[PDB]
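Asker: This is the structure, below, for whatever I ask next.
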Amino acid sequence: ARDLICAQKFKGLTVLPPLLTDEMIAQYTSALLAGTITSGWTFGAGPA
Amino acid sequence: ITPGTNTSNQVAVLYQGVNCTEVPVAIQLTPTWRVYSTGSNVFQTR
Ligand SMILES: *[C@@H]1O[C@H](CO)[C@@H](O)[C@H](O)[C@H]1NC(C)=O
């Protein structure tokens, strides 16, 4: 079926992967939740 | 990928969207741009 992705890869249209993977992005959110739950707003202003 | 001309002349070359194994310069467009068959260890990234 060739899907559409490498149908588009032919004729020279390519998608560059994002610099940050999905896992690390989720890791960033997890850290934000931990700071909010355990430290409230303090971690944003300075030391948690 | 270059550290900077002032810092050094060594360079790193990334071939986008290809396996290292099937299509290296070891076996090609830009032939003078060879960087040898194995200039260093080849690393297959996403
Ligand atoms: C081509 O690259 C993919 C992803 O890097 C890899 O899983 C696959 O094994 C490579 N092809 C071969 C024949 O190894």
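All chain A residue numbers match Swiss-Prot; in order, they span 846-893.
Header entry for method reads electron microscopy, 3.2 Å.
Placed from the backbone N, Cα and C atoms, the Cβ positions cover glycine too.
Below are the features I grabbed from Swiss-Prot:
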VARIANT   A:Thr859 to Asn  In strain: Lambda/C.37
VARIANT   A:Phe888 to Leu  In strain: Eta/B.1.525
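I would like each feature placed in context: is it buried or exposed, what are its neighbours, and how far apart are things?
Answerer: Note: A:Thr859 (variant position) has no non-local neighbours, i.e. no same-chain residues 6+ apart with C-beta under 8 A of its own C-beta.
The C-beta environment of A:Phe888 (variant position), restricted to residues of the same chain at least 6 apart in sequence and closer than 8 Å, consists of A:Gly880, A:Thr881. DSSP assigns A:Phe888 (variant position) to a helical segment in the three-state reduction.
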